[PDB]
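One structure is given below, encoded as structure tokens.
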Amino acid sequence: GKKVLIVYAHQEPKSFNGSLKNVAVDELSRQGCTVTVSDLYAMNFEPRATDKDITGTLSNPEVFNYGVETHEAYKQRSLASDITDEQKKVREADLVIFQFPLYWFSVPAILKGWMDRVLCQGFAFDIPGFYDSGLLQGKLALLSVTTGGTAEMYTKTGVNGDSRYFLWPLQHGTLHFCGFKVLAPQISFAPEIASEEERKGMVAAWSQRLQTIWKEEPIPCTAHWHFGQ
Amino acid sequence: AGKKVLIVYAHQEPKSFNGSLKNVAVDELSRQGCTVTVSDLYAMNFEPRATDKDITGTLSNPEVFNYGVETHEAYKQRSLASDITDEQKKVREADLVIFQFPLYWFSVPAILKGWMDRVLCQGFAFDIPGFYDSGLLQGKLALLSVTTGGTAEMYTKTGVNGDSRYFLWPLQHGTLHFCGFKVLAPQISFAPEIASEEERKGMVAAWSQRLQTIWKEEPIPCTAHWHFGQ
Ligand SMILES: Cc1cc2nc3c(=O)[nH]c(=O)nc-3n(C[C@H](O)[C@H](O)[C@H](O)COP(=O)(O)OP(=O)(O)OC[C@H]3O[C@@H](n4cnc5c(N)ncnc54)[C@H](O)[C@@H]3O)c2cc1C
Ligand SMILES: Cc1cc2nc3c(=O)[nH]c(=O)nc-3n(C[C@H](O)[C@H](O)[C@H](O)COP(=O)(O)OP(=O)(O)OC[C@H]3O[C@@H](n4cnc5c(N)ncnc54)[C@H](O)[C@@H]3O)c2cc1C
Ligand SMILES: COc1ccc(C2=Nc3ccc(OC)cc3C2=O)cc1
Ligand SMILES: COc1ccc(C2=Nc3ccc(OC)cc3C2=O)cc1
Ligand SMILES: [Zn+2]
Ligand SMILES: [Zn+2]
């Protein structure tokens, strides 16, 4: 049996991102996987890291330190319910798929907020430890991203540089840090420019890849993979 | 001529190390006679989510909502939400934009990511074409003032986090350079939580000292070579 969490960040159900999320739900559901979707915009997910994330009284109510307060609230089971609901979905998942349009070579702020607030100290990592000692060890993560820019722009000699360059903070700094094994990203380049046929072909390539997702090996999530030859 | 500075600040606590770096920036630039504005994102309860609430008028396509298309059209028509246009006015007037923030997941905190997503809209910060050296914010300077949990040693080529320049790429190149900003060398204050009282005071004083000569600095070559070598 396999459990999948899809963290989805798009405002429009009829969008290309919406179609990629729906095809993921359809394919994984067909296989018999347990599937859950966290539709961040539909949930009006709170992205700001604030004192509202801790219930009851604070460890130090005179000087607010977000990381210290959330770490202590995690251990004392005093985190806001919106955070703990996401943590329960992550804890149960074997695979976490992030479905999003690229915003400023990164995730939209609503999804950045999910990472900031859900992946807290004590839950996803400790100080120490992280990376191979990360608390989410054994889990798989996959970034499914759509861009405005073409594939040619996202090349070593392209104006945007190699697409692997923008993946570093997400794949290494976040996912690998928490102990996830990272599967090769799914990048759907410039669907807004692409024809109806090319767009259908991009969602079919995603559905086809999902058919054998459990047979995939993770990438070596290293500086060499992201920046070297 | 008189210089205008916008500080986009993202920390919940005024007594924080970030708070002290922002205050020292305000003090030093104010002493020099600069015009200074601070956008304190958490105190403003700044909306980070990119939604249909960011447009006030008739949507260009109300059946299929496309955020970038809708905000581009709303910018041109002057139907964007007032919280966005208030920030755009601060950016338009600034000669230098300083971003003061703790590093969150090798990036900006989500509240600041939201400022970038919503404020730097098509028509205002860039156009297609009209990006990188043709960006609409050409002539402006930007500077990232970052604090980390990780030590300087961790942020080296052979360190567990890799070179600090690696995480700067989406912010400096993908965002600031793309909008036409000339990027000044980042200010990175490594691990203030671990550092002694003397080392902490030293990092604050190095920032204050650097600001004394900020108008004499040249921007970095914001290229893949500067960030990644080889
Ligand atoms: C704040 C902001 C920052 C951005 N920063 C960047 C950046 O740094 N780099 C970059 O490259 N881009 C950037 N972009 C662009 C952004 O990444 C793209 O606009 C986005 O990825 C397009 O994906 P979408 O799902 O929204 O496309 P859509 O506009 O929803 O999809 C395109 C078309 O596909 C159609 N479609 C939907 N489902 C299907 C289907 N099943 N079969 C066929 N066609 C279908 C839709 O009807 C539509 O006509 C940014 C945009 C914004 C708003
Ligand atoms: C969601 C999240 C994600 C994170 N991700 C990362 C990551 O990817 N990488 C990473 O490296 N770190 C990460 N961190 C850690 C974070 O970057 C640091 O905690 C932060 O940079 C510390 O800065 P601060 O202002 O909060 O420090 P503080 O805790 O406020 O400051 C440390 C000390 O400095 C003192 N101080 C304040 N002002 C002065 C002054 N004027 N003179 C002397 N001492 C002073 C304070 O009193 C305190 O004792 C993450 C944290 C969170 C919450
Ligand atoms: C054929 O030439 C093209 C096609 C698409 C784009 C892009 N559309 C975008 C839309 C929005 C963004 O936000 C920063 C960034 C981008 C691009 O880079 C640029 C050039
Ligand atoms: C040898 O001493 C240290 C001290 C602090 C840290 C760090 N604190 C942090 C706090 C929160 C984070 O979020 C991912 C990331 C980090 C670090 O990397 C790492 C090693
Ligand atoms: Zn890695
Ligand atoms: Zn650049």
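Following Swiss-Prot, chain A shows residues 3-231, kept in their order.
Structure determined by X-ray crystallography, 1.9 Å.
Each residue, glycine too, has its Cβ placed from N, Cα and C.
Copied over from Swiss-Prot, here are the features:
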type    : residues                                                             : note
BINDING : A:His12, A:18-21, A:104-107, A:148-151, A:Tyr156, A:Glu194, A:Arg201 : FAD binding site
BINDING : A:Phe127, A:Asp128, A:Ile129                                         : substrate binding site
MUTAGEN : A:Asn162 to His                                                      : Loss of activity toward CB1954, no effect toward menadione
BINDING : A:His174, A:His178, A:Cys223                                         : Zn(2+) binding site
Problem - Residues from A:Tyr105, A:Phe107, A:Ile129, A:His174, A:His178 facing chain B - binding-site residues, CB under 8 A - result: A:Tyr105, A:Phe107, A:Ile129, A:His174
Handout entry: Under 8 Å by Cβ from A:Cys223 (Zn(2+) binding site), counting only residues of that chain that are 6 or more apart
Key = A:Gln173, A:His174, A:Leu177, A:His178, A:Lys183, A:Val184
Practice task
Using DSSP reduced to three states, classify A:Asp128 (substrate binding site) as helix, strand or coil.
Solution key: strand
Handout entry: For A:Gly151 (FAD binding site), the number of other Cβ atoms found within 10 Å of its own Cβ
Key = 19
Fill in the blank from the handout: One finds that other Cβ atoms within 10 Å of the Cβ of A:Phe107 (FAD binding site) number exactly 25
Problem - When distances run from the Cα of A:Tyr105 (FAD binding site) to each of the recorded positions A:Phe127, A:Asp128, A:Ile129, A:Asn162, the nearest one - result: A:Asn162
Fill in the blank from the handout: Checking the binding-site residues A:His12, A:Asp128, A:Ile129, A:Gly151 against A:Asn162 (mutagenesis position) with a 10 Å Cα-Cα cut-off, in sequence order, leaves A:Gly151
Exercise for the section: Just name the winner among A:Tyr105, A:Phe127 (the binding-site residues) by count of other CB atoms within 10 A of its CB. Expected result: A:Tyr105
Completion exercise
DSSP, reduced to three states, assigns A:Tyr105 (FAD binding site) to strand
Completion exercise
Here the Cα-Cα span from A:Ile129 (substrate binding site) to A:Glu194 (FAD binding site), rounded to a whole number of angstrom, reaches 43
Problem - Any further residue of that chain within 8 Å (Cβ to the Cβ centroid of A:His174, A:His178, A:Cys223) of the recorded Zn(2+) site - result: A:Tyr133, A:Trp170, A:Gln173, A:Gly175, A:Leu177, A:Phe179, A:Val184, A:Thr224
Fill in the blank from the handout: By a three-class reduction of DSSP, A:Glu194 (FAD binding site) is assigned coil
Completion exercise
Result for ligand 3 contact check over recorded positions A:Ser21, A:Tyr105, A:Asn162, A:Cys223 with Cβ cutoff under 6 A is none
Completion exercise
Within 10 A of the CB of A:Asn162 (mutagenesis position), the number of other CB atoms across every chain shown is 22
Practice task
Please work out which residue of A:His12, A:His174, A:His178 has the most C-beta neighbours within 10 angstroms of its C-beta, and give that one of the binding-site residues.
Solution key: A:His12
Exercise for the section: Within 10 Å of the Cβ of A:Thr149 (FAD binding site), how many other Cβ atoms can you find? Include all protein chains, please. Expected result: 21
